[PDB]
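> One structure, as structure tokens, below. Some questions next.
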Amino acid sequence: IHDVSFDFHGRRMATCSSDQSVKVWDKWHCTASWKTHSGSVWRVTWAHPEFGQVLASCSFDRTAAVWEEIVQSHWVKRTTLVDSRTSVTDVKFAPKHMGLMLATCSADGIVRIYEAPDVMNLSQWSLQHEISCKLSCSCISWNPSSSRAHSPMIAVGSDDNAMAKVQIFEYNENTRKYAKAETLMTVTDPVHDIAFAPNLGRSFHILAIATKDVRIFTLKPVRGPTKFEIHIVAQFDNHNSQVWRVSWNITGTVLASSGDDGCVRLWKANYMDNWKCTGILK
Amino acid sequence: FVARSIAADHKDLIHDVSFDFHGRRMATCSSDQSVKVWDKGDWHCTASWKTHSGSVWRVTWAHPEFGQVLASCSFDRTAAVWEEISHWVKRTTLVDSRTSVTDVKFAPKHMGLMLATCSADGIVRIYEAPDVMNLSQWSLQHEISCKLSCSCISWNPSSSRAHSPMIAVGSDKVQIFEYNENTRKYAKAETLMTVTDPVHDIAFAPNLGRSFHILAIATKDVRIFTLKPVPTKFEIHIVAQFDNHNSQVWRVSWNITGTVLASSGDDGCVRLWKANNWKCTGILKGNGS
Amino acid sequence: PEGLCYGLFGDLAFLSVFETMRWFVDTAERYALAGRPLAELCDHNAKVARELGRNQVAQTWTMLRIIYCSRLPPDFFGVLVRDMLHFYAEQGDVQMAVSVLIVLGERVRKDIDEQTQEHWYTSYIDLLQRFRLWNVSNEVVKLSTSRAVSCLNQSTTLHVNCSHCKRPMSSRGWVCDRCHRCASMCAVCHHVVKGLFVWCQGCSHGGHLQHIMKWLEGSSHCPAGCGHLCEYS
Ligand SMILES: [Zn+2]
Ligand SMILES: [Zn+2]
Ligand SMILES: [Zn+2]
């Protein structure tokens, strides 16, 4: 199992592994187990139900696939995204407030973002933008803020020379193209995963970064890309190993962190904004 | 045939009573010009209102498909049409008549929501509403002149394509009128020469798929006529003549299947006649004995 | 080689099925947001909060009742209420902020910019739809002080055509103009379906929603009599 993802409603999962199979579990009997890719599937993610039961899978065979459940209940292969010349590391749907938009990051340093003009026809996608991170991309995370005051923003984490391994890109209304907005020079360790905390009424964006330790940043939007008052607020080194995946609360309050030690731990902040561990799981 | 008094309280004498198609709703035109409505294991009154300036002679429901619609003939030459919204609201008033509206009976629903009124002057009007959604409009189409003092009317419950629209008219002698598509106008169809005594109630019967219509006449003696089609000509035959009332009969009514006939006369006895040949099946009274 | 993902009902997955948020669902279930005076709304909300165990929420509702449903300056408490709303929003508790916005109405809407108000409204609506609470979500949309959210409840208009004529019907009537017959005939009790008319895509038949629901509970055939396996049994 390389990745697990819950649906929007929290009643179904999508598990992809190195056995060339992507499985969907319904609250848990696997209702469909079908071969997807010519290589190992790294990440599989769900999409908003308004577009239907839609899955996106990225694999080592340089292709990203979009699957859709059709009615027993069989899954069909809607589209292949062969624009990547190298393996695709992570794939993530954009939040529903931007419509059906998909973003994929390739190991060659190119992040390709697609969009279906007709949400009722998933067979077509258009490469709206392409971003060059100048380093081997590892994982990306969309900004789930539904506020109109925040432009569509995507951060790309590279696992590549002690340079900044986290690049943050922002939409510019005038240029209609993504561009570099924040560069975290303080993050030089290899980055394995990033995950923006769900905004949910907050005035600032909270970023979780997977590195040799766990780092949490509060990219406050200060009053051309918008500048940010970047300040790390949680440097958790309880892992004593490398960090693989980070997942946030459904409300963006508790961060679930998993390291190479095989232990999953949760991090929450008190009213002093002092983050502390609220539980150890294994 | 067990008779039991219904738990209903009325402060005025009731002139006419009419059930609904389902048999749940009912209407009465009491002596105080009040049109009441009761609902169904007992009866619960749900509406009561004064309608006209004169006495309300007959009140009858319409088909539930068009909605809970009530009509009421009066002495003020008016036949108000009421609707239910429970706040019953008068929809229109058909004051085109010149004399007292002796009776009003709704037409069968198989040809839309139509209305006919017999005036004491001897002319029977027919009103229709082209727009069912708007009952405030009723356009007079047919002015049937009976040339005699009208007393009651009854529509033909037949709904087959082979039977034209049909209206019965009494006097106080029996003239039956049928619709003619060739001229697109009502005309005379038949006459009961065997009826000479004044009529107080004329009623057809629900055919329920018969090859002929059944006519019941309220007179000094109850008479049943079987109108067999062959204006379409008719084989008018008399199959019953009961003098058990020994008085002028005021009301006649058929069951839902048109098989048993109720006749109420001045003797204060409700009598049920059923096919066997027609013979009495039960003699009632005021107290129900 | 490791994959971590958190869930909507608090479930944690890593395959781990760690179960590890009923308060939000309950508060959405029995808050009162309109149809009653301000004092009654605040009192009911505070009673619900205290019964659930959120003492601060009940105290906030009662304090709002004191502040507004009552000298001090009329606008002396506006900054305070705006700060309370922002404090609830910034900590991730959006239901309280949106409920206060609904209950207070225009008394506090002008104190918050439309962008942040719409952001809160959308976040709360997304949370409600996540927990499969359509009733409360639609109530919030309908009562929304922002026109953008209220307009989100409107391609929700269905077009109906009479089958006997294959022509459109009026958007306010139940009677076909051409065929001159009621095309909304009930398929069970045989009456006029003026209101809710449940439909079937296959046989194009239907009637009263309650009647159809009661009929499908005892059989599987279409009541109109076409043989279409509507419920497939
Ligand atoms: Zn039609
Ligand atoms: Zn019905
Ligand atoms: Zn059907």
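The numbering of chain C matches Swiss-Prot: 340-353, 397-402, 409-458, 627-710, 712-790, in order.
Determination method: electron microscopy, 3.5 Å.
Quick reminder: no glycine exception, Cβ is built from N, Cα and C everywhere.
Here Swiss-Prot notes a mutagenesis experiment, C:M451 to E, with the remark: Abolished interaction with WDR59 and assembly of the GATOR2 complex; when associated with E-632-633-E. Sequence annotations record features per position, and here Swiss-Prot assigns Zn(2+) 1 binding site to C:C719, C:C722, C:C733, C:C736 based on experimental evidence. The Zn(2+) 2 binding site annotation in Swiss-Prot covers C:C743, C:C746, C:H765, C:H768. Residues annotated as Zn(2+) 3 binding site in Swiss-Prot, with experimental evidence given as evidence: C:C757, C:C760, C:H785, C:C787. What Swiss-Prot lists as Zn(2+) 4 binding site is C:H762, C:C779, C:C783.
In terms of burial and nearby residues, how do these features look in this structure?
C:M451 (mutagenesis position) falls within a helical segment according to DSSP.
The 10 Å shell around the Cβ of C:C719 (Zn(2+) 1 binding site) contains 18 further Cβ atoms across the protein chains shown.
The 10 Å shell around the Cβ of C:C743 (Zn(2+) 2 binding site) contains 20 further Cβ atoms across the protein chains shown.
Within 10 Å of the Cβ of C:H785 (Zn(2+) 3 binding site) there are 16 other Cβ atoms, across all protein chains.
Annotation note: C:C783 (Zn(2+) 4 binding site) sits in a coil segment as assigned by DSSP.
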> Count the other Cβ atoms sitting within 10 Å of the Cβ of C:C736 (Zn(2+) 1 binding site), across every protein chain shown.
15
> Within 10 Å of its Cβ, which one of these recorded positions (C:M451, C:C722, C:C733, C:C746) has the largest number of other Cβ atoms?
C:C733
> Return only the integer: C-alpha distance in Å from C:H762 (Zn(2+) 4 binding site) to C:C743 (Zn(2+) 2 binding site).
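Rounded to a whole number, the Cα-Cα distance is 9 Å.
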> Looking at the recorded positions C:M451, C:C760, C:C779, whose Cα is closest in space to that of C:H768 (Zn(2+) 2 binding site)?
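Going through C:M451, C:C760, C:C779 one by one, the Cα closest to that of C:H768 (Zn(2+) 2 binding site) is C:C779.
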> If I take the alpha carbons of C:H765 (Zn(2+) 2 binding site) and C:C757 (Zn(2+) 3 binding site), what is the distance between them in whole Å?
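Per the Cα atoms, C:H765 (Zn(2+) 2 binding site) and C:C757 (Zn(2+) 3 binding site) stand 12 Å apart.
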> Which entry in the list of binding-site residues, C:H765, C:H768, has its Cβ near the fewest other Cβ atoms, using 10 Å as the limit?
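Each of the binding-site residues C:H765, C:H768 was scored by Cβ atoms within 10 Å; lowest is C:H768.
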> What is the separation, in Å, between the Cα atoms of C:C779 (Zn(2+) 4 binding site) and C:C787 (Zn(2+) 3 binding site)?
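Taking the Cα atoms only, C:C779 (Zn(2+) 4 binding site) lies 6 Å from C:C787 (Zn(2+) 3 binding site).
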